[PDB]
Amino acid sequence: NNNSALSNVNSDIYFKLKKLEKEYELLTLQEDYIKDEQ
Amino acid sequence: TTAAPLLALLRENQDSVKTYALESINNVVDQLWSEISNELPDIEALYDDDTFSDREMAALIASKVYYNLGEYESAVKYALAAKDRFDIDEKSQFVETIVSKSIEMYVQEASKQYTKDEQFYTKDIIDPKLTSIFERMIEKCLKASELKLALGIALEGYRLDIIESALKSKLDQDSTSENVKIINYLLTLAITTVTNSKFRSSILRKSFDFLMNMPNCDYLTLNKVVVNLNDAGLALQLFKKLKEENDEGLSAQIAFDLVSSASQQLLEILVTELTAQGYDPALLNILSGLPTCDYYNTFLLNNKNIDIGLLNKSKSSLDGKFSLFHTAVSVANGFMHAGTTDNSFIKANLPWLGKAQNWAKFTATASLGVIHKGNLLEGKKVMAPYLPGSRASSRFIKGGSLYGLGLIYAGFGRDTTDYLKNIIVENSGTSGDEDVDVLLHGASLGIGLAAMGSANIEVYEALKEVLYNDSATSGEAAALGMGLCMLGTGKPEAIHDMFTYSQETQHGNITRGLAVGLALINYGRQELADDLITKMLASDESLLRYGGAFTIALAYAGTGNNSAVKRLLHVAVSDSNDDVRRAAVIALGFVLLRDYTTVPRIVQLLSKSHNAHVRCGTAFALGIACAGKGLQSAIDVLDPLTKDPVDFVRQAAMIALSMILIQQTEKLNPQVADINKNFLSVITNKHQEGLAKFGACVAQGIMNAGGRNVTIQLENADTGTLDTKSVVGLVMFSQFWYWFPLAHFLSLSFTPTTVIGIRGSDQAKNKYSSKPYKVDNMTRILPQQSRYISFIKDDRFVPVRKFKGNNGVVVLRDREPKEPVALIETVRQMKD
Amino acid sequence: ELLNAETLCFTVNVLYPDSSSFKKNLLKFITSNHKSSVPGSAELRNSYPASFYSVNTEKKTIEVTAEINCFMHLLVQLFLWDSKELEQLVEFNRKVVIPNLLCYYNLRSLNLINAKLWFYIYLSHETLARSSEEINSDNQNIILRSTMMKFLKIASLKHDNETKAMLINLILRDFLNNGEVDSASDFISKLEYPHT
Amino acid sequence: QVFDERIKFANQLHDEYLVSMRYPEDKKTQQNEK
Amino acid sequence: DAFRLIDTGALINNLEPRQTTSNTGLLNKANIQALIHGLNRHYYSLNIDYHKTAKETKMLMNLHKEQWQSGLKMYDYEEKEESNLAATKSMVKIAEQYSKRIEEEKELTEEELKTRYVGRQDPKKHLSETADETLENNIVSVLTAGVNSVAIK
Amino acid sequence: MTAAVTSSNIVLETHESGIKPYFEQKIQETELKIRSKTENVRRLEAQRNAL
């Protein structure tokens, strides 16, 4: 349904965002560079 | 109400009403939090006193007030002072607030202390009350019976104990395959997220044992582990499992997989062990890779689709007595026909070749080894009339055959090493002539490939004496060759000797060759190689800095490390020596091979700058990153670089575009047609500049490269592992703007896109349609296409294991494994 | 400007958790309307593509009642303030909607809606006390006071900026009216007001 | 002292110009209108 | 620019392409007209790079003894008042010109506004260059005064 | 089945909600930092592009 097995919804979202946030460490690197570039 | 009554009770000195007061305060501590915060040192005085039982209660009040204050660290200190009354907030719809921050606080402590020691469970840095909360929260994930949550958060906390227990308990075999799947998620999550090498090493190695307790399992999963750690003992142990089965199909299949995936240096120690474990010589033939190369030869022999008329139109436009023009074509056609021995180039252009001399004639000879790349059986034979001592007309042909012979045995030249070395040691006593230099130059490039990653100190010594001759072209060629042979070793003698020699030499060519040869040596050595990088950039010499960029590229290849990437970005913008800047951007693509998705966002910044060399380095980096898989955004950043008037920028961009779109069609990317015609237009003009015509024609051959049988595979998806071979092809390719022969190295990066089914008992937009079409065995099958392939349920050839779903060798079980059914002949069988 | 059972039609038509029952009580008292609770007005859940479509929802492959429930609360609360009636009508609105939202942890998106609900409940209650002194109005203000600060603590957890800011206003207003500026001095010292 | 205060107020107005101005610019590159 | 003679016969045989083999170089032609006649009929021109050492750099970059005598040394403060007067007046004229412009700047087509209401040189831009030079000039000057007055006595 | 407003049937799927703010605040903290930093990196880009 939409609330039948809510713990399967919780697990997929938590797992995938862990991978994406390493790549979001690369976006804080990009922000640090352009402050020097200008 | 007011917190005013609550104060009164604290100021009153009767014991009964102070004990009462804490209970009143915690009841409405979600209404009066700001108010009671002002007179809270009173409550610390009660907490200290042991005239109370409500020391727990006194402490628990502080926790709630500090969270609402905004200070989370202290809220948790008082959480742990309070003792209990915290397991009731794990099921409330109001306050879970204080609990969650504790979990976050664990992760802080763990990171500091895992690096010091794995054991931090005996450490007192970690509070036991802090542990209990983190540990039971992960346990509650398993009570709801989703295990990903428990493995996901345990990796972060550096928890080895809980990850060990979790998988061990998941072995419950109600499907062997279901247990293996849970192992796959964790193997992925460690590698891509955690750069901490020490934790990663433990987590991969532990996975092996859980697979192998189960009898039916995936050996693709077992093999993955072996290549990440590069431990030859797991490998021999994997074979020990398979020798107990006496299973012909699995051992042969994972062996083909293994040679591609695992390091060349790794294979050499592995075979010596298998001989003494006791194995059949069939297997040890595979592990050499000589059979496996022939299987690739066949695939290319059959399917290569090449435009011979395009070769003529380019031939007409690009003159042969015009030397630069002649080179572009030789190289280009060499890539297009690359893979199988095709004598079409020779016959098409039969008078045209002889028109050229100097390095244009050097390239044409060595371009034969790009076309005839692989073809090991016939390796000496086809290059035979161009060999020193059967050719003497030109010094160029004599040298350029040795180099072309080296491509032929590139990664395969265990025999070839001695044969090339004889010529070098004969020529290393000379002071050398310019006649000799051209012969000696191709020997040194060739032996480099032949001895690539075989750790020949014989070759290191031999080429050191050539560098010490101080010869014009050969000193640079020798320098490259040592780096190739001694790839990855990180030998400190070699590192220092070459670093010093740059000042010693007075030739610029020779200086450039050393700087980048140190790059090759510090491959995969990341921050063990930090020290040399720092020094190379410290050099006031542009050539040493130019190689420094690539030394980062290779030390930190295929791991997205912010430090590696930061040094490159900063040098690139901040420096005034144009070579160095250009190199640095190209290095970015190499570091970030793995996260190839982030690359266009990062390097859009650099292409924006209108400095020529910056733009030129941008183009190759996108080329490198998206070579195996194309991205729309990647392509766009290149499109206004074919419309920049500077021709160096045009050369790079055209090659990059064909690098991204190698065998991609126009019903697969509607931009394929537009870009392809742009190259043809430059070739037609003879009123465009020669720099441009040179870039355009090289790219043209790259677009049809291999006969459109190959595409570049930076990283295999065989077991999900980086492909070393391709890195070396790409980085040597990038040296071509400064030395035209070195272009030819792109051939190492071409990887066949095919499924080769083998019968095991002799070893002979948004695409998906619900309408199949039939594909024949050993035809070009793209990586994208491999997942839309599914064996027919009941077929005569059925894959032995559950199909990996990507290009490579899949050994088949033939249902009736004895019939005389039609076979595809093999290049090995064609001989004998 | 336009009818009063116009709210009733939408609320009945969607699948409600109890909200329809809560709306209907109010209207029966002022002369009941039961018209347009007949099929085609109590059978359909309002055309949608798949988002909460009539067929999909009745079959219970979906029950995306979530946002729709928040919007139902906003309609009834508004309709009271528009009518300009106080006493009991207010008390009914307060009792139903406050625990409905707190028996689930609101998602980020739903949470910004419920700050506007907290406003109207509080405003009717305050003016009800300022209508007239009553021994029943007085005891109910302690009830109200408790909920305000509890709402704010939830708003802190999700760091949703507009929820918190709106809730901060209501606490300050109530302090100003009760003459507990002493209690308010502390509160303003622990602000960090979002401007986002 | 008086001049010192005015300048800082001016500088903070620049900062508020910076956060606001470039934030919607980014969005137009993101959305499709080509 | 540099030249080097090549054999007349070699040019007949198409051996000017020979001279650029084994690199892309920094190839560019800085001058034609008589140059490209003489190249064609005699020579192969060379590009020019510069060598210098790290010692020689330091010698070249150093060109003042007043390196340390330029932030303690100052200019007369009458000259500074003249400069502030000049600067403020100039930007006052540019502001009136800007004000005439920005009575509209609201109709369709930027280019039409630039002609009609002069945005010829853009008085916004023009005022920015002038503002920024004198603003930076004053911060150094005050800083020089305040260093000397407090430190020396 | 169970509704997506409040959780139907207490401490079966409300026990799941009971352990939900532990997963969810971790990535909300991550979320809040990177939305404003996503905005900020594109902001200072636009600026160095104009320069």
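What you see of chain E is 154-306, where the numbers are those given in Swiss-Prot.
Technique stated in the header: electron microscopy, 6.0 Å.
Positions of Cβ are set from backbone N, Cα and C atoms, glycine also.
Among the natural variants in Swiss-Prot, E:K208 to Q has the note: In strain: NRRL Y-53. The residue drawn here is the original one. Non-local neighbourhood of E:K208 (variant position): empty, since no residue in the same chain at least six residues away has a C-beta under 8 Å from its C-beta. In three-state terms derived from DSSP, E:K208 (variant position) belongs to a helical segment.
Residue environment of E:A239 (variant position) contains 12 other Cβ atoms, counted within 10 Å of its Cβ in all protein chains. According to Swiss-Prot, the natural variant E:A239 to T carries this note: In strain: NRRL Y-53.
For E:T262 to S, Swiss-Prot lists a natural variant annotated as follows: In strain: NRRL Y-53. In the three-state DSSP assignment, the secondary structure recorded for E:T262 (variant position) is coil. Within the same chain, no residue at least 6 positions away in sequence has its Cβ under 8 Å from that of E:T262 (variant position).
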